[PDB]
Amino acid sequence: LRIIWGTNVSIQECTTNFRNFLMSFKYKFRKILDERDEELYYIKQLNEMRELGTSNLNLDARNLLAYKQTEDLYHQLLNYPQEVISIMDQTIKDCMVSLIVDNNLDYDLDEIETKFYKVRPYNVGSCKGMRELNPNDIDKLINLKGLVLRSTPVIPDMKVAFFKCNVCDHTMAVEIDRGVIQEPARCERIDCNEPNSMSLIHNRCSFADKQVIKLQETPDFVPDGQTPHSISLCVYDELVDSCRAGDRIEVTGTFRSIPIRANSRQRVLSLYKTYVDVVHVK
Amino acid sequence: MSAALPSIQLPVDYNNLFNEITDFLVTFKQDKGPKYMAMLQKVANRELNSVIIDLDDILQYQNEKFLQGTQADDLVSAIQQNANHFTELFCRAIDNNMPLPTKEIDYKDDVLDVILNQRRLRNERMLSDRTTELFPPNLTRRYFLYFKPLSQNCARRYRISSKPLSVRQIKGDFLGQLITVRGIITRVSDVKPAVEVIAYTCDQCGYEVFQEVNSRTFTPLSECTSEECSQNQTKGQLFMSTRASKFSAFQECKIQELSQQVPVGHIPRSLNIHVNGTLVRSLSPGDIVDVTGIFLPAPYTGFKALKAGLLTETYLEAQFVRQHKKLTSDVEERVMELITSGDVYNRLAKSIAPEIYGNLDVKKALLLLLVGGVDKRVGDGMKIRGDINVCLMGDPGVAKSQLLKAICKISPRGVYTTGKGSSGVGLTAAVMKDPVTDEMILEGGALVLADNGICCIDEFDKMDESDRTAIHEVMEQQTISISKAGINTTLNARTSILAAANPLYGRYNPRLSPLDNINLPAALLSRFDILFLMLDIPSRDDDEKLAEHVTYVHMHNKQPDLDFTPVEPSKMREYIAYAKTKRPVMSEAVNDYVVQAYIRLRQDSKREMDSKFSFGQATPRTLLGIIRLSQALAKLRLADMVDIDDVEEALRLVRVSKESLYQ
């Protein structure tokens, strides 16, 4: 198969593994909750978003341990949680096509096949607070229980750039997808023009949203000496303006750390700052 | 280079110590085989990451070098000379004598397992891919080192470096050594990931450039420096990587002095301490502890010319912590000692606070409230009142403060307070100034941290503009909040109140009207349950006994007497905690006996109607409180006997708490 330098994860068996997990399910999981429903919650809901148009599937993600297969998927999910969502976002759009190929009268077969969807695994495992966050927890899922305090308005992100030098007309749009904007040093739109002054027409290329939110843990069974400390949030999608400040929270997020510039005007840097990146809140 | 760059020839070298750590191989057979090698096996199988290389295994190793008459230099000499140099030659001795594949890990069951071997094989196959950079030794450790000195009778055997010196005398030649200091830990920061290794990827060659981590500021390098992706017309542009960069633990703390070994002069000063390895998350604010560790100064690297000439601002680096002074689980033998001996109403009354004269009524009124218990599991949305509050008043000269507050410093989770400091605005939590780290945190007072405990207050006439709000808001159920311009979130309220109001000038005149000295009528006559008094009447027989009472404590130093065996406070604490796990349910004859009690409570209170002595006009809020303390005393003395006699103990207390002014 295709093995990556970065991860150790597989190829699209999980697509095939999801489909037999999803379609041949109809109920499971009674064995842990043995007290003593003929169709799975996901199956009817998969038809529901098809006729609502929404882009969000709130996956319980506590089924791969309640299914005989998908164990290695399940433990890769708690171990490479940036690639495996990017694999799973390809499946749901294609699994939507797997219901679209049945009846060809279903919303003209183009427009619900252009806007992307996304998934939301949540309630995965459990944590207990903040005095357990060890440095080895680099790319894992964390299940916090705390309190939101205050917010900020949205600052924008750099998802696409724009350029134009002083020729008559040049509307290129360079992508970034990094921490590095790359630039040319030669002209364009002619066969003979020198290394010209390339200008940065900033207010033309589109930007999405982003919001940082400050959290402090709820002082839960604190031993009457310790002060509840802080951590921050970063959201990307349309979970903005729904996390208003002042309510109890249970977040479902990944982990990330960033460097800081030590001098404000140099690129020199080293006690890092971390944060979390939310995939789904509650 | 010239101008005194070479030094004098020193007789103390390192190669004589380098081979002496080579004979720290399997040779120490006194202390099942090589015992320090046995600990080497319980780390490689990945369950614990702290070795302990003490001085005991060095001194006994030097004890059985008493017979080999050869030149063996001293070890505790050099390791107190320059202690920090004794870890880098140490790790370069373990690797030649480390048994590597002694564990069994297949795919999972180890963090960062297949990928480091993926990384190692990606560098191992690239060790022979020409038809090259070795690992810096910091990459493959997955372990740390530690040290531990001695202050036992081995120091009195034969010969110091571990006397608990204070911070005051420490500035001399004690810089670059290993010294322990006791203190009190304050200013606990958090745990942040520090850097020890690096990995830049350029996405063209994949050759991850490694470097040692220097001080807190450093700089990335260029992209045309490598061996494959360099040296052409195209160079891969470098950037960082997270998962291929191992990160450590780090947390900062500050010490002070014991306030008993300080001289008569100056104030004590602080000191900086760090952590490494895995001693982290093991200190607390208020720990009367001591740390043993090694010494080094640090450069400042900022504004070093005009200011910062040769200032030093050192810290100490930690090595060991020796912390001090810390339910049917090998403790049931003392729970039986209360069950076999019995004696609830009197021996426990003499147990808590036996250091006064008389007043067995009030020492009994408090022990019932030190157990509490869930009032009623209401289920529906009827949040009933619990946790009644008793207030005191009167002006004795027996220093009333250390009567009540001595109970608070042994009772569980019961925080002390006073008038100054956390006033009624800072009784709850608020937002304040912080250091250069995350400001606008929610700093608290007492009630946001002492939930469901004891709020032992004094000085009730102090800061009353904020306090008079503060007492109602906890007597009112569940509105401890921060109604500021920051947030409108509200937290719980479940704590009992024990108040002691001081009178007006001189004595409270009992012939005058009461409430001449307490300023809250509405807080008292309707929202409390019971009162007391500490009035002083002249009486000859008691005071000479009270005179012998206070003079007996001076010639000796001990205070105990009067045929009472003193009881350990853990025993009743276990008895309270066991009593808090019962919660009996009342019968029907008890509510039949209180309706006749309240009628007899109604009729006589509706006879006086005067402003001479008495308070109250028989509220049901007093009626529900007398049900509250009954099941409380039925909780502590649970023999499953909720009956007429159990509540007869209850009205026995309300009649003696009342009319304490009639003398």
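Residue numbering for chain B follows Swiss-Prot, covering 1-31, 59-158, 189-216, 220-386, 393-729 in order.
Heads up, header says this was done by electron microscopy, 7.0 Å.
The backbone N, Cα and C atoms fix where each Cβ goes, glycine too.
Annotation comment: Swiss-Prot describes B:410-617 as domain 'MCM'. Annotated ATP 1 binding site per Swiss-Prot: B:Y423, B:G463, B:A465, B:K466, B:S467, B:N568, in sequence order. Where Swiss-Prot documents B:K466 to A as a mutagenesis experiment, the accompanying text is: Loss of MCM2-7 complex helicase activity. Per Swiss-Prot, ATP 2 binding site is recorded for B:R593, B:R687.
Most Cβ neighbours within 10 Å, among the binding-site residues B:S467, B:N568: B:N568 holds that distinction in the structure as shown. A distance of 10 Å separates the Cα atom of B:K466 (mutagenesis position) from that of B:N568 (ATP 1 binding site). Between the CA atoms of B:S467 (ATP 1 binding site) and B:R593 (ATP 2 binding site) there is a gap of 24 Å. Cα of B:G463 (ATP 1 binding site) to Cα of B:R593 (ATP 2 binding site): a distance of 29 Å. Classification of B:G463 (ATP 1 binding site) by DSSP places it in coil, neither helical nor stranded. B:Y423 (ATP 1 binding site) sits 30 Å from B:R593 (ATP 2 binding site), counting Cα to Cα. B:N568 (ATP 1 binding site) is 20 Å away from B:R593 (ATP 2 binding site) when you measure Cα to Cα. A distance of 26 Å separates the Cα atom of B:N568 (ATP 1 binding site) from that of B:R687 (ATP 2 binding site). For the pair B:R687 (ATP 2 binding site) and B:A465 (ATP 1 binding site), the Cα-Cα distance reads 33 Å.
Residues within less than 8 Å, Cβ to Cβ, of B:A465 (ATP 1 binding site) and separated from it by at least 6 positions along the same chain comprise none. The secondary structure of B:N568 (ATP 1 binding site), as reduced to three states from DSSP, is coil rather than helix or strand.
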